Amino acid sequence: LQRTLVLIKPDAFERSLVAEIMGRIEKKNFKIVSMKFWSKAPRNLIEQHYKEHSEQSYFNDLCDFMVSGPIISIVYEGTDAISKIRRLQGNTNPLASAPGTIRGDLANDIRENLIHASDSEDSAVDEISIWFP
Amino acid sequence: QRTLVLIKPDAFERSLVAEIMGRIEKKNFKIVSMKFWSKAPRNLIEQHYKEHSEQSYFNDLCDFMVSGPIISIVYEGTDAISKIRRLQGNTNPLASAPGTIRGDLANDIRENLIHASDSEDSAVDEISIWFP
Amino acid sequence: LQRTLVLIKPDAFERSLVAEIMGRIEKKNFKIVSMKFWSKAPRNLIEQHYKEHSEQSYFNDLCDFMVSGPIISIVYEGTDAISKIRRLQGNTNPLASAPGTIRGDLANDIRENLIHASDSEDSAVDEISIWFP
Amino acid sequence: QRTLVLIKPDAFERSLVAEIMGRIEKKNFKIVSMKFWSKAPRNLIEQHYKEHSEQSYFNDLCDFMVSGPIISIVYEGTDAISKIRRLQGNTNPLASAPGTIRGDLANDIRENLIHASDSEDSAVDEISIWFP
Amino acid sequence: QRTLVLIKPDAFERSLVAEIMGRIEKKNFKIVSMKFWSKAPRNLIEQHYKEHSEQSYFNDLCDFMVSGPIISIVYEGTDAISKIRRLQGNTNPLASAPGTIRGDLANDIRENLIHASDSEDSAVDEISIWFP
Amino acid sequence: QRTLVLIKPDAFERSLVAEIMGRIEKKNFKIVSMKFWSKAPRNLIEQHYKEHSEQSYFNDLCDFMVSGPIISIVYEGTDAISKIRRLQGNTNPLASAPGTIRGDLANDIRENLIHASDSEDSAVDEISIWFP
Ligand SMILES: Cc1cn([C@H]2C[C@H](O)[C@@H](COP(=O)(O)OP(=O)(O)O)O2)c(=O)[nH]c1=O
Ligand SMILES: Cc1cn([C@H]2C[C@H](O)[C@@H](COP(=O)(O)OP(=O)(O)O)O2)c(=O)[nH]c1=O
Ligand SMILES: Cc1cn([C@H]2C[C@H](O)[C@@H](COP(=O)(O)OP(=O)(O)O)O2)c(=O)[nH]c1=O
Ligand SMILES: Cc1cn([C@H]2C[C@H](O)[C@@H](COP(=O)(O)OP(=O)(O)O)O2)c(=O)[nH]c1=O
Ligand SMILES: Cc1cn([C@H]2C[C@H](O)[C@@H](COP(=O)(O)OP(=O)(O)O)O2)c(=O)[nH]c1=O
Ligand SMILES: Cc1cn([C@H]2C[C@H](O)[C@@H](COP(=O)(O)OP(=O)(O)O)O2)c(=O)[nH]c1=O
Ligand SMILES: [Mg+2]
Ligand SMILES: [Mg+2]
Ligand SMILES: [Mg+2]
Ligand SMILES: [Mg+2]
Ligand SMILES: [Mg+2]
Ligand SMILES: [Mg+2]
């Protein structure tokens, strides 16, 4: 019975997919506990959110993209919410993600991938405290 | 122009939040701000419905609106107010048109899923309530 | 707080529209009280169901069509169910039925019109007693 | 071949009956018979789950299955049993695949929306229960 | 009866092509012919809208119809022309009904997703333009 | 990268064209060209399936591909060919996954709704057949 952190990503708004995405998680019976809409997220928050990735080649590109448009931070709650939402999310790679998943049905790029979901209890607590202090 | 939308507790009870927001997103309105409320302060609800204070049902209304979560959304777009009101549909289940949010999804005069500003003024008004 | 009688019609099965139809009534929050599936309805029942129409030119054609395939008889229950379901149904005429209605979005013929719904409390009681003695 | 499907009480509680039946109808299976049960007789449920009598959860199972309405459907089609079982998805929320009925809609090992026969024999079996 | 329908550049821009076509498909209208245009020649466009050559919008309308891809489809069915015109909905985003393509999905007088013939007259002109 | 996709006669028969196309549209693949065929010339079909000329099914496969309309589409996107092949799903109704076009909607080895190129190889053969 955990809580997880999701980010509806800028490309979701660009392609008008916000409702479709959220609705998938909603149809899977998870509940909303918190929700904040950011027209433009503060870069600090984005940097923290992705700190484990600060050394990679795509960091600066990813940070740029995460602020290229609005974003919704959601906290969902449900039995084993973290691992279950990560399955709905789908693989980061457009050559891996299964048809049926959010990324498999709707995303076609390794970066513009519509949705973030906490990968673990640790990262989930950490991420929740960032978007919801 | 801009308009204020409330996703109502019966939406969360029936898991129709995405469906409702979905219909606005497709009509091509932009979210300008949004707040999720696990339970709206009552006086907030009551200010929100101040024009209704005198009506018989005003109590059941405020009750219903605090009986679960609520999302307040400000939408933006050309003629957002009148357009989104058309989408919303009539308050009365006996009158709401098929094709509308209430027409397709609502079956009750009170639990009718969605609020939207009725005019420019009420929009400015309701907006500054949920979003100061 | 009434009950009404619906018939999912043979063309609904032919075009695989049974779920779509029922789902519209289900999304409008009406409840199922009774449901019977007929691979082929007895002609007697169809004749009774449409008795008010026994003098018309289309009676024999309509009866033939109502037995040309399966049919589901449903009884729904809800506040003012009869008049509300009749609005979802849409006009019998493909030149009248509004986009948004079951017939307006999906039917294109005056006879092959997917769905029957009781027109009145009287006809509703009567019809319910036919399909559900 | 033919298979037996149960639409479960949590489907009626979440208004997902059409959605579930919807996914089978689209995979192109025909309904051969269907019965709506406002409340299934308990021994019917218990015969239905006879192979489970020994399991810890068997009580909560039977309880759940009589806590609301149920639709018993016999579907028909080539390899209906194995195909519809694939659609259904895994029993465990931790394992059900996105794309499946349980994968997309179920979030709990017990309240998992839909039963379908696991084999030819259980099909013949469960069918004659709900439909003699 | 037959009718000409254009899926317009804003449909491709907002990825609503299958949605528009799906609505017509749903009402049981059958495709008699169809061509995808990565970019229509402006002369076809001006021909298509020749009746409109004297209006303030004519030039912008035409610029728009070449700003992106277009799909030309001849649809066929009993009364396809009025029936599809109804599906299509009113041109004005302030008048088009919920339930119609424009009413649900359009929010602009010019960027309205779909063209549809208005008569047997224009049905033949327009089919002849796009399909000779 | 580009790829050839055929919407097959069973798609038209079951009115699933917009549904199939919508799935590909959803994944952000863009149409480069498209033609509707009320009935394909059998030579195009045999060309298209030339690699298959020695199989028991070849003749039936071809009969089927002419039994009704077909839509030929060249789709374009990063890795369109494998990506769309995945969307499409396995040929065998006993193997295609829920979530895929065939897995959700097909129930037959031959009447499987959609063709999609298997390689850059066949991508060019097939595009050249349908679009020269
Ligand atoms: C691995 C990778 C990630 N990214 C971006 C997009 C990812 O959503 C984000 C975080 O990476 P990661 O946590 O690996 O992906 P996921 O979002 O599936 O958990 O970094 C790239 O742009 N390129 C890459 O090669
Ligand atoms: C008119 C009416 C409204 N209400 C509730 C539901 C309405 O959403 C709310 C305000 O009514 P109103 O502003 O007329 O409806 P709308 O929400 O369409 O603007 O009060 C009742 O409970 N009973 C009634 O008879
Ligand atoms: C009026 C009419 C009805 N019918 C058939 C189809 C109708 O569903 C059925 C009953 O007629 P009616 O009760 O008028 O229509 P509805 O189903 O909308 O209540 O008779 C025709 O075939 N042709 C006609 O001209
Ligand atoms: C395995 C299991 C099943 N059940 C319930 C839900 C199952 O639908 C039912 C029978 O289990 P089973 O037949 O294994 O699942 P399926 O329904 O996929 O065939 O018993 C539990 O409540 N807890 C459990 O741990
Ligand atoms: C009336 C009008 C039309 N248009 C454009 C959009 C219309 O699709 C097109 C032709 O107008 P018209 O034929 O009246 O609309 P419809 O598309 O319903 O046939 O011209 C404008 O740009 N501005 C306007 O004020
Ligand atoms: C393997 C196989 C294919 N077919 C038909 C359906 C296939 O779409 C077509 C070509 O086969 P193949 O290229 O293997 O399938 P795909 O469509 O996945 O490329 O031949 C049969 O009719 N029977 C069979 O046993
Ligand atoms: Mg991660
Ligand atoms: Mg108001
Ligand atoms: Mg009647
Ligand atoms: Mg079993
Ligand atoms: Mg006009
Ligand atoms: Mg192959």
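We count from 1, first residue shown onward.
Structure determined by X-ray crystallography, 2.7 Å.
Cβ coordinates come from backbone N, Cα and C, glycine included.
Features as listed in Swiss-Prot:
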ACT_SITE  F:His115  active site, pros-phosphohistidine intermediate
BINDING   F:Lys8, F:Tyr57, F:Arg85, F:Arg102, F:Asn112  ATP binding site
MUTAGEN   F:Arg110 to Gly (Swiss-Prot position 107)  Complete loss of affinity for pyrimidine bases
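Mapped onto this structure are the features recorded in Swiss-Prot.
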| residue | record | Cβ neighbours (10 Å) |
| --- | --- | --- |
| F:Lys8 | ATP binding site | 24 |
| F:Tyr57 | ATP binding site | 12 |
| F:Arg85 | ATP binding site | 18 |
| F:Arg102 | ATP binding site | 24 |
| F:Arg110 | mutagenesis position | 14 |
| F:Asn112 | ATP binding site | 23 |
| F:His115 | active site, pros-phosphohistidine intermediate | 19 |
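Each residue contributes its Cα atom, and for the residue listed as 'active site, pros-phosphohistidine intermediate' and F:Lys8 (ATP binding site) those atoms are 7 Å apart. Here F:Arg110 (mutagenesis position) is positioned 9 angstrom away from F:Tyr57 (ATP binding site), judged by their C-alpha atoms. A gap of 10 Å separates the Cα atoms of F:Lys8 (ATP binding site) and F:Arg110 (mutagenesis position). A straight line from the CA of F:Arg102 (ATP binding site) to the CA of F:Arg110 (mutagenesis position) spans 11 Å.
Of the recorded residues, F:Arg85 (ATP binding site) and F:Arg110 (mutagenesis position) place their C-alpha atoms 16 Å from one another. Spanning the residues F:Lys8, F:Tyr57, F:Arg85, F:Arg102, F:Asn112 that the record associates with binding ATP, the maximal Cα-Cα distance equals 21 Å.
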